[PDB]
Amino acid sequence: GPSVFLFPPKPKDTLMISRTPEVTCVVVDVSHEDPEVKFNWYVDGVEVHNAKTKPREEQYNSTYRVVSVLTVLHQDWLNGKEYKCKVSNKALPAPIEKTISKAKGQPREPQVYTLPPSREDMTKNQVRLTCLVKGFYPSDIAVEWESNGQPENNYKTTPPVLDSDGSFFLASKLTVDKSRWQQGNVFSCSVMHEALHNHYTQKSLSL
Amino acid sequence: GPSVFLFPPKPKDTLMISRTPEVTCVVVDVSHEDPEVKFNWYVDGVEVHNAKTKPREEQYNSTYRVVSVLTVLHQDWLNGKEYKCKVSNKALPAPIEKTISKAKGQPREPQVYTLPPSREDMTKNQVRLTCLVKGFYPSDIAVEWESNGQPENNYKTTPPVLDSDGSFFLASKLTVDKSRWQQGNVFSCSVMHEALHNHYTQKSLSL
Amino acid sequence: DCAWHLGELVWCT
Amino acid sequence: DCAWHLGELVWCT
């Protein structure tokens, strides 16, 4: 049987208006016998036809893979608008329906703390700058790292962990060359969450 | 005031017996005035004394940062044993207590699908191999990439997204040089989840 | 007021 | 039977 995947849009996309948030509907393991896939898109019940559908790509048990992407609107998704994808195939007993929407519950602003390089780290060849985030709802968040108005891509961020009370937390960790840190450069911790004024806050870090 | 962070252990650590899973208790923004921090560790109520506590590191508003790590046992955590950290400071109105434990609910085995390079990707200088995982509980999972019994580190994996029914899903994406893919090399998708026999499954991908 | 990110606009209140 | 990972042991049932 063919499985369906309905991905929510990148939290950075839903929070940056210069970007376009999109819900993706992936269909995997689609057979040679019945390879046609018909996508239906719904918003709270109301069907929409604006969606774009890419051609097929090959798979392994000599099968196919189909993808349909639907532009959603920033203000729309953030309200908690329910998005539905109806996938139909001749090899399907019935039409398959997946549903994804921004999580309900009282939204909360994240707190951001910065942890400068450790005493050990400072002896090593590269240092790790750390950014700790806690008390946020929903888990939709986008932590990124920048230095001198340019991106720093050499970082890793844990998935949002559920807090005991009901909020979320995570840790992001940028690894930089020590000489760059020692040279006095400032490194910023960009956090984009729904419950942030202008969806943006920034704590930075310098020697 | 000083904030407390209680991190659960790496899902790879809790699933590999050759590794040691550890719960971390971070304490941030600790003042010069009252910098002593007393850690208390509890397991379902029972205090434990095996914990190790690292020395302080400096912070920014001329404050300090303390960390305490407690070795937990593989079989222990997986049962859903509740872990508690009690942080005490002279600048604290009362002792602060954070609590973290493996999520309750019926555990479920993840399904793993592989998506070979797209028709577009195959023209570009590097290709992206994809691994799609769905229907798993709890969200504790460790997706990694390997080729010829050696690690592939050039990948990114989305956080577990909550499914409509109640399980989880995610996508991991390895970017490799096209020549290596074209040269016929096999690339494996290592998934480690609680509800896997031996905590391990592997789907691989070759031209 | 508008917050930006590395050149691209984030959000305006 | 034991499952391994890049040399290190994962788990044994």
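We're sticking with Swiss-Prot numbering for chain A, so the shown stretch reads 120-326, in order.
Structure method, as recorded: X-ray crystallography, 3.0 Å.
Note that Cβ sites are derived from N, Cα and C of the backbone, with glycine treated the same way.
As annotated by Swiss-Prot, domain 'Ig-like 2' applies to A:121-220, with the evidence given as sequence analysis.
Record note (Swiss-Prot) on the mutagenesis of A:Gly120 to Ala: Reduces the affinity for FCGR1A about 40-fold. Abolishes binding to FCGR2A and FCGR3A. Impairs ADCC of virus-infected cells by monocytes. Decreases binding to complement component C1q. Decreases complement-dependent cytotoxicity. Counting only same-chain residues six or more apart in sequence, the Cβ atoms lying under 8 angstroms from the Cβ of A:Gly120 (mutagenesis position) belong to A:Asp148, A:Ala210, A:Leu211. For the recorded site, A:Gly120 (mutagenesis position), the DSSP three-state label reads coil.
Of all Cβ atoms in the shown protein chains, 16 besides its own fall within 10 Å of the Cβ of A:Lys205 (mutagenesis position). The note that Swiss-Prot attaches to the published mutagenesis A:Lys205 to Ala is: Does not affect binding to FCGR1A. Only slightly affects binding to FCGR2A and FCGR3A. Impairs binding to complement component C1q. Impairs complement-dependent cytotoxicity.
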